[PDB]
Amino acid sequence: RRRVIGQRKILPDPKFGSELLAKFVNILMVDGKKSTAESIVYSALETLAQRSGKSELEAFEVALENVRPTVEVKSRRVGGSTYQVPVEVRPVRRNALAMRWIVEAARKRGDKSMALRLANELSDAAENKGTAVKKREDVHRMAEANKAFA
Amino acid sequence: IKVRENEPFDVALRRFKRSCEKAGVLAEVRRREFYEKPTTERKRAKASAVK
Amino acid sequence: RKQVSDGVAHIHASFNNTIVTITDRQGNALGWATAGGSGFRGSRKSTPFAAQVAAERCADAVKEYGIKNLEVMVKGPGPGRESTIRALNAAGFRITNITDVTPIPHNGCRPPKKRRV
RNA sequence: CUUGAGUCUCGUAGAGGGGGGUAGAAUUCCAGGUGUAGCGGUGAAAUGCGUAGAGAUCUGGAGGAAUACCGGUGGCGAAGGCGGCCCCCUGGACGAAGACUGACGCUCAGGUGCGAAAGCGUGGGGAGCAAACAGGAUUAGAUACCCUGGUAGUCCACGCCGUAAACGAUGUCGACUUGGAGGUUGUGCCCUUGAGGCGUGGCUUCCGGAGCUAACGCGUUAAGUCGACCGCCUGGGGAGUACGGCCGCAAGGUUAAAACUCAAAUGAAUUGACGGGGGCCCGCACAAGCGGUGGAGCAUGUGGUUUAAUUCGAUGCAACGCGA
Ligand SMILES: [Mg+2]
Ligand SMILES: [Mg+2]
Ligand SMILES: [Mg+2]
Ligand SMILES: [Mg+2]
Ligand SMILES: [Mg+2]
Ligand SMILES: [Mg+2]
Ligand SMILES: [Mg+2]
Ligand SMILES: [Mg+2]
Ligand SMILES: [Mg+2]
């Protein structure tokens, strides 16, 4: 409610050691079976070699670029009815949010297996594909697209 | 209300005339009139202006 | 294809809607805009940032001439008395004089009772 | 006789009244130019208006109503009420040197007259607004609130009706009784050297002392202390009704009961509860997410239904894997 502290410092990736990738595995994690999450994403994250052939590291961030929004809505119980006054999105959630769309939509892909069903999505991310990239504009069509209230 | 300035710029000067008429004596009309509602509320809002 | 060069621009700023017409010097229609005609309708218009996109549409119909300068006629209150003039200042047009031509009587006609909820 | 009351003089302020003019802003409408697919409206919408060209815009014209700013806690009036500028006829209030009359005064049943708005009659007028009425919407319904229209009416003359929370809910006249701040208007005075400063009258706001008051509150403009005259009240309902009279064109007004019925009706103030009142707060209350229930098969309980019995209980959050 009124509580005001700090964020929960997360433990970096099991290898590259990166908070950005840390909360990534967590957002992807399920049933506290964190192990699988690693062995499911950490693989597809490197399986990019077969998909490219080099130091697959920045590919992740570059892939998220096509999935990084900067405007969202927010209904407000004002003016009798309910406003929508859209507002941008700070970095703290930008990177986070995206990760959800990248995973929460990579599951309904319906491919070989979550391990790979995820990999492909990354390539589709930077190359614009799947609901992951969709959600962006499908969301932007509200904010910045309806500044009439913003 | 009459604006006019040299050196093209969209400064303003406009809200200067916005202190004598403007959206005020406008909304004043807008809806119905007043009659007894004013002479009263005009003499009660006056009480407010005391402290 | 007349090339009026310069002509005042009326900004009928209202509540339920706003419309700006870039008429000529004498007062002839050269190009008018409209919020209702600016995609969004219903009531989503009104808002200033919604009228600006309307009047700006004139620079697409009244641009056939070559208005190098123009005045502004703001009439009636509502979200479109400022927005309009602004969008016009960016559209590339000039300016010669801003003025409010809102009909402010002297207690003439008796306004409608209306509203009572 | 002169201090009450009044007359005269000379000034002052005023939306006091009656008549006649006149000005500017805006609305609507008529005509024409430009220009083009929307306008208008609402919470949304829809009716409605638009390609027979609206809306917008500009030019010219017609007409009616009301007078932004000044405008105020302001002013004038017996009350009701009275706002643009100009003229004509007219009433009252106040101050000051004074001069004059000489108690000629106060109140006032009955009586006469004036009375918001709505309404009525005859004849005018009619822009805007708007009972009625008609559409559209809302809703369970919506003979409403909202929206699009709109007739009487609102305006004028002349006559009628006399009511209002016609309220300060506080009759008129007079004399007394601590104070403070302010408004408006007259007058005397002060290096009048000033915006100005000191008094002395009229009217008027707000606070408040004594006192008064059931309390709220009133408090030199009293609801305080007194005096003169008048109107009025005597529990609530029935009822400002019936009947009769009087008045009215008619609405209806005025005067004004009983039967029967209840044990109260009522006034202010206190405590709290509540408010689709306000201010400030906290709770996984919401918002942010993670996973569910609602569908599915099975378990369990319950209401049903059934049964000879389906033992009793638990039933809004606090009942149902509860007493078991
Ligand atoms: Mg109506
Ligand atoms: Mg008086
Ligand atoms: Mg009348
Ligand atoms: Mg009549
Ligand atoms: Mg007092
Ligand atoms: Mg009470
Ligand atoms: Mg907690
Ligand atoms: Mg939630
Ligand atoms: Mg969910």
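In chain A, numbers come from Swiss-Prot; the residues present are 3-152, in order.
Method reported for this entry: X-ray crystallography, 3.5 Å.
Every residue gets a Cβ built from N, Cα and C, even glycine.
Look at A:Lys36 (mutagenesis position): DSSP puts it in a helix. Among the sequence features in Swiss-Prot, the mutagenesis site A:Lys36 to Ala or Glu is noted as follows: Defective in ribosome assembly.
For A:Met116 (mutagenesis position), the same-chain residues that are 6 or more apart in sequence and have a Cβ closer than 8 Å to its Cβ are A:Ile42, A:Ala108, A:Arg109. For the mutagenesis result A:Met116 to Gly, the note given in Swiss-Prot is Significantly decreases affinity for its own mRNA.
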Counting across all protein chains shown, how many other Cβ atoms sit within 10 Å of the Cβ of A:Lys36 (mutagenesis position)?
14
